[PDB]
Number of protein chains: 2
Amino acid sequence: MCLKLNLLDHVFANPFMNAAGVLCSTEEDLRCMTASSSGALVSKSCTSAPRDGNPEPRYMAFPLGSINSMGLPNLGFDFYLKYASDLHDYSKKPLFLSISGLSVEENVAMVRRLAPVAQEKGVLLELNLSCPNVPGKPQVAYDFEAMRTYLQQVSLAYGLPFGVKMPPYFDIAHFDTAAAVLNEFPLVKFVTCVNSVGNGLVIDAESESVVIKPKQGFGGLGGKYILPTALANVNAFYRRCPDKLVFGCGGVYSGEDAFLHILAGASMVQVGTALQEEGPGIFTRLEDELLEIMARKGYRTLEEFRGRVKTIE
Amino acid sequence: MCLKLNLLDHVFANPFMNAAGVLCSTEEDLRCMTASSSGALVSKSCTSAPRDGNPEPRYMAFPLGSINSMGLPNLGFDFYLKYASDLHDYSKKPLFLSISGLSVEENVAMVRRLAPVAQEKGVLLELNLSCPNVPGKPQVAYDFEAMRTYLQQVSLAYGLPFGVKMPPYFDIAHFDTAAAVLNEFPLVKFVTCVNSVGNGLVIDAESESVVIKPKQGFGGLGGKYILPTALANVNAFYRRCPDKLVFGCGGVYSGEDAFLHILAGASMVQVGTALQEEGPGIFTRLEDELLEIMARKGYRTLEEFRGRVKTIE
Ligand SMILES: Cc1cc2nc3c(=O)[nH]c(=O)nc-3n(C[C@H](O)[C@H](O)[C@H](O)COP(=O)(O)O)c2cc1C
Ligand SMILES: Cc1cc2nc3c(=O)[nH]c(=O)nc-3n(C[C@H](O)[C@H](O)[C@H](O)COP(=O)(O)O)c2cc1C
Ligand SMILES: COC(=O)c1ccc2cc(CCc3c(C(=O)O)[nH]c(=O)[nH]c3=O)ccc2c1
Ligand SMILES: COC(=O)c1ccc2cc(CCc3c(C(=O)O)[nH]c(=O)[nH]c3=O)ccc2c1
C-alpha cells in the first residue's frame, strides 16, 4: 500500500509538499526539497526583480505556531524560471511555481514568459492572491472586483491550467462570493486554502516586546493556531467548487492533521510552519502516520475518504 | 500593589470579567458571576423575544479552544432589563448588558427602554456588532455602511455612553476603516476586541465527523487559537482610537495572557472559553497570577504598563 495519486495530468508519489515561502527560496532549498520524500515542491513566491524583504527579525516560531512578515524576499522570477527551465529534475517530482507580483501588469508579464516553459516542461503555476497588501485598499483576495480583474488578465496572458493561493475568509457570504468569482474561470483548476491568517501580533511577556521587527510586530499566523480555519476554508471551497481541486494548507504537524484536511476535501496537503521547524524529514513521518490511520480504518485510497467528512443529522 | 481601576464613572476591583454569552444566560448564572471575584460581569446577548437557539450539540471545547454555533439563545430583553433594574446588586460590582438585535430597529427598541435604567441604576451597554444582519450579507461589523447605520440610530436612540463588541479583522485597511467609523461616534466610549473567529471548522479524526450540528459544523472559534489575533485587534484599536477605551477578549487562560492583553492596550479583560471550561474560580487564579507577574517586574498598577508594548526599533 502507498499514497500515489494523479492530478492536473501529473503523477505524485504522495499528496505532501512544502508550502510556498518555506525552504524554497534558493537553489540549495529547492535541491533539498527535491531530494525529500515530498510528492512535490513549490518555489518561493516571486517578483520580476530580486527583493531583500523586510528587516530581521521577520519570522518566529512557538509551540503553537508561527508569525511572519518576510516582505517577499526572493531571487527574482528570472531565477525561478531558470530553475523551472534548466535545473529541475522532473523525473523526481512535479514542480509548482509561485508568482506574487505586486501588480496585475507585473503578474501578466511573468505568466507570459512562464507559459512556454509550462508547455515544454510541465511546471505548474500557483498565483498568489494573498498577495502583498495594497496601500489604501485591501489585499486582492478581500476585494473581489480586483480579484476578478487579476484572474481575467492572467487567464488571457497564460492560457493554461493554473491555480490560486487564497487567504482565509471568515464569513459565509465571502465564501459564496469568492467561490463564485473563482468559478467564473475555467483555467483555475485548483485553489490552495489557506495563506497565513493575516496580521496577528505575538508579544513576549518577559521583555514586554513584539517579536518581529516590521509593521510594529504585526504578521501572518501559521501553524497550530489556524488549523480549524484552514479546514473550514478547504471544505467551504470543496463544496462550492466541484469542477476544481482544493489543496489544503495550514497547521499540518501530523498525519492526523493531514487526514483531516483530506476529509475536508484536500487533494494535496501543504506543510509550512512544521517544515520550517522540523526540516524536510517531516515528509517521511507524515507519510507513515497517514498510512497508519488509513490502515486502522480500512482505507486503501485517498479517494475513499476525500471530502467525506460527516455532518450531524 | 493592586488591580483596581476607575473607568466610565465606575469602580472595578480588578479588570476581569466574563465574556458575553459565557455564564450569563440565566438568573442562576448571573448571581454566580456576581458572587465570583470578577471585577464585573456582562449579560448574555439578548434579542427582543426569547430564543431557543440552534440545535444541540452546539458548543464544544478542546485543549486549544472552542467552537460554537449557539444561535443567540437567551431569555429575552425583558428578563435582562429586569435583572438590571430590580435584581442586580451594583454594590458588589458593575453590570454590563449586551444587546444583539437582529436588525437595527430591534436594537433601537431595546436601547430606548434601556436608557432610563442606564441612567438610574448605572448599567452599561455593549452593542454586539458581530451580529448577523440580512442573510447573504456579511455580519454587521464587516459591512461598514450597516455598521455606520446601526451606530447613528442607536446613538440617537440611546443618548448615553455605550460600547461596542467587534469581531476580528485581518487586514490593515479594515482596521483603518473600522476605527475611522468608530471615531465618528463620541458616545462609543469603549470597544471590545474580539468576538469569536468566524466559521472555523473542527473535525474529529476517529469519528470522521464535524463536532457541532448547526451549519455543517462551521462555528466561531475561541481560546488559545485566537490569542494573537485578539492582541493584534486590541492594539490596532488602542493606537487608532486615543479617546476610547479598549476591552480585550480572546484566548485568556492565565495572568500572563491577561498581562499581554493589557500591554497591548486593554483596560478590561474578558474571559470566555477558559471560564466555560474552568468555571468562575478561574478569576481568583487569574488575579493572583497577574499580581505575581506585576510584583516580579516592579509594577504597582495596571496603567504603569497598559499600552506599553515595545516595538523593535
Ligand atoms: C516564513 C514564511 C514564508 C512564507 N512565504 C510565503 C510565500 O512566499 N507565498 C505564499 O503564498 N505563502 C507563503 N507563506 C504562507 C505559507 O505558504 C502557508 O500558507 C502558511 O504558513 C500557513 O500554513 P502552515 O500553518 O502550515 O504554516 C509563508 C509562510 C511562512 C511561515
Ligand atoms: C458558548 C459561547 C457563547 C458566546 N456568546 C456570545 C454572545 O452571546 N455575544 C457575544 O458578543 N459573544 C459571544 N461569545 C464570544 C465570546 O464573548 C468571546 O468574544 C470569544 O469566545 C473569544 O473569547 P475566548 O477566546 O475567551 O473564548 C460566545 C462564545 C462562546 C464560546
Ligand atoms: C509592510 O511589509 C511589506 O512590505 C510586506 C509585508 C508582507 C508581504 C507579504 C507578501 C506575500 C508573501 C507572503 C509572505 C511574505 O513573504 O511576507 N508571508 C506569508 O505568510 N504569506 C505570503 O503570501 C508579499 C509582500 C509583502 C510585503
Ligand atoms: C446558525 O444560524 C443561526 O440561525 C444563527 C442565528 C443568530 C446568531 C447570532 C450570533 C451572535 C451571538 C454569538 C454567538 C451565538 O450565540 O451563536 N456565538 C458567538 O461565538 N458569538 C456571538 O456573538 C451568532 C450566530 C448566530 C447564528
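Heads up, chain B uses Swiss-Prot numbers, so what you see runs 2-314.
Cβ from N, Cα, C; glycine included.
Around the Cβ of B:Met2 (variant position), 9 further Cβ atoms fall within 10 Å across all displayed protein chains. In the three-state DSSP assignment, the secondary structure recorded for B:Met2 (variant position) is coil. One natural variant catalogued in Swiss-Prot, B:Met2 to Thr, is accompanied by this note: In allele DHOD3.
Using a 10 Å radius centred on the Cβ of B:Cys3 (variant position) and all shown protein chains, the other Cβ atoms total 11. For the naturally occurring variant B:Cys3 to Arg, Swiss-Prot gives the following note: In alleles DHOD2 and DHOD3.
Taken from Swiss-Prot, the feature FMN binding site covers B:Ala21, B:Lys45, B:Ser46, B:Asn129, B:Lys166, B:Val195, B:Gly224, B:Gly251, B:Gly252, B:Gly273, B:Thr274, and the record attributes it to experimental evidence. Under DSSP, B:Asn129 (substrate binding site) is assigned to a strand (E or B) in the three-state scheme.
Residues or ranges marked as substrate binding site by Swiss-Prot: B:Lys45, B:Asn69, B:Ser70, B:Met71, B:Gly72, B:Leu73, B:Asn129, B:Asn134, B:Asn196, B:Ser197. Cβ neighbour count for B:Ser70 (substrate binding site) (all protein chains, 10 Å cutoff from its Cβ): 21.
Variant annotation in Swiss-Prot: B:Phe63 to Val, described as In allele DHOD2; the structure shown retains the original residue. Of all Cβ atoms in the shown protein chains, 16 besides its own fall within 10 Å of the Cβ of B:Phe63 (variant position).
Under its natural variant annotations, Swiss-Prot gives B:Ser86 to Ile the following note: In alleles DHOD2 and DHOD3. In the three-state DSSP reading, B:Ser86 (variant position) counts as helix.
Long-range Cβ neighbours of B:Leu98 (variant position) (same chain, at least 6 residues apart, Cβ-Cβ under 8 Å): B:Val43, B:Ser44, B:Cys47, B:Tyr81, B:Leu82, B:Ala85, B:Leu115, B:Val124, B:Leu125, B:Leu126, B:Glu127. B:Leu98 (variant position) carries a strand DSSP state (E or B). Looking at Swiss-Prot, the entry for natural variant B:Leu98 to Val says: In allele DHOD3.
Taken from Swiss-Prot, the feature active site, nucleophile applies to B:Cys132. Less than 8 angstroms from the CB of B:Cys132 (active site, nucleophile) sit B:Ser46, B:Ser101, B:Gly102, B:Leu103, B:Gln140, B:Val141, each of them six or more residues away in the same chain.
Variant annotation in Swiss-Prot: B:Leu222 to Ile, described as In alleles DHOD2 and DHOD3; the structure shown retains the original residue. Annotation note: B:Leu222 (variant position) sits in a strand segment as assigned by DSSP. The Cβ of B:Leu222 (variant position) lies under 8 Å from the Cβ of B:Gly66, B:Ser67, B:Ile68, B:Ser197, B:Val198, B:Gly199, B:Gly201, each of these being in the same chain and 6 or more residues away along the sequence.
What Swiss-Prot says about the natural variant B:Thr285 to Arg is this: In allele DHOD3. Sequence-distant contacts (6 or more apart, same chain, Cβ under 8 Å) of B:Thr285 (variant position) comprise B:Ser38.
Applying an 8 A CB threshold to same-chain residues 6+ apart, the list for B:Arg301 (variant position) reads B:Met2, B:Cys3, B:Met295. For the natural variant B:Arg301 to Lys, the note given in Swiss-Prot is In allele DHOD2.
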Recorded positions whose CB lies under 6 angstroms from ligand 2, from B:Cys3, B:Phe63, B:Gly72, B:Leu98, B:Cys132, B:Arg301: none
Of B:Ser70, B:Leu98, B:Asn129, B:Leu222, chain A-adjacent recorded positions (C-beta under 8 angstroms): B:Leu222
Cβ under 6 Å from ligand 4: qualifying recorded positions of B:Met2, B:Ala21, B:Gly224, B:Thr285: none
Surrounding CB atoms that lie within 10 Å of the CB of B:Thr274 (FMN binding site), all protein chains: 28
The one of B:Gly72, B:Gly224, B:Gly252 whose CB sees the fewest other CB atoms within 10 Å, among these binding-site residues: B:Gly72
Cβ atoms near B:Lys45 (substrate binding site) (within 10 Å, other residues, all chains): 24
Those residues of the chain, 6+ apart, with a Cβ under 8 Å from that of B:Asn129 (substrate binding site): B:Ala21, B:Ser46, B:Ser99, B:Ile100, B:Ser101, B:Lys166, B:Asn196
Intrachain C-beta neighbours of B:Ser86 (variant position), sequence separation six or more, cut-off 8 angstroms: B:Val118, B:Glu121, B:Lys122
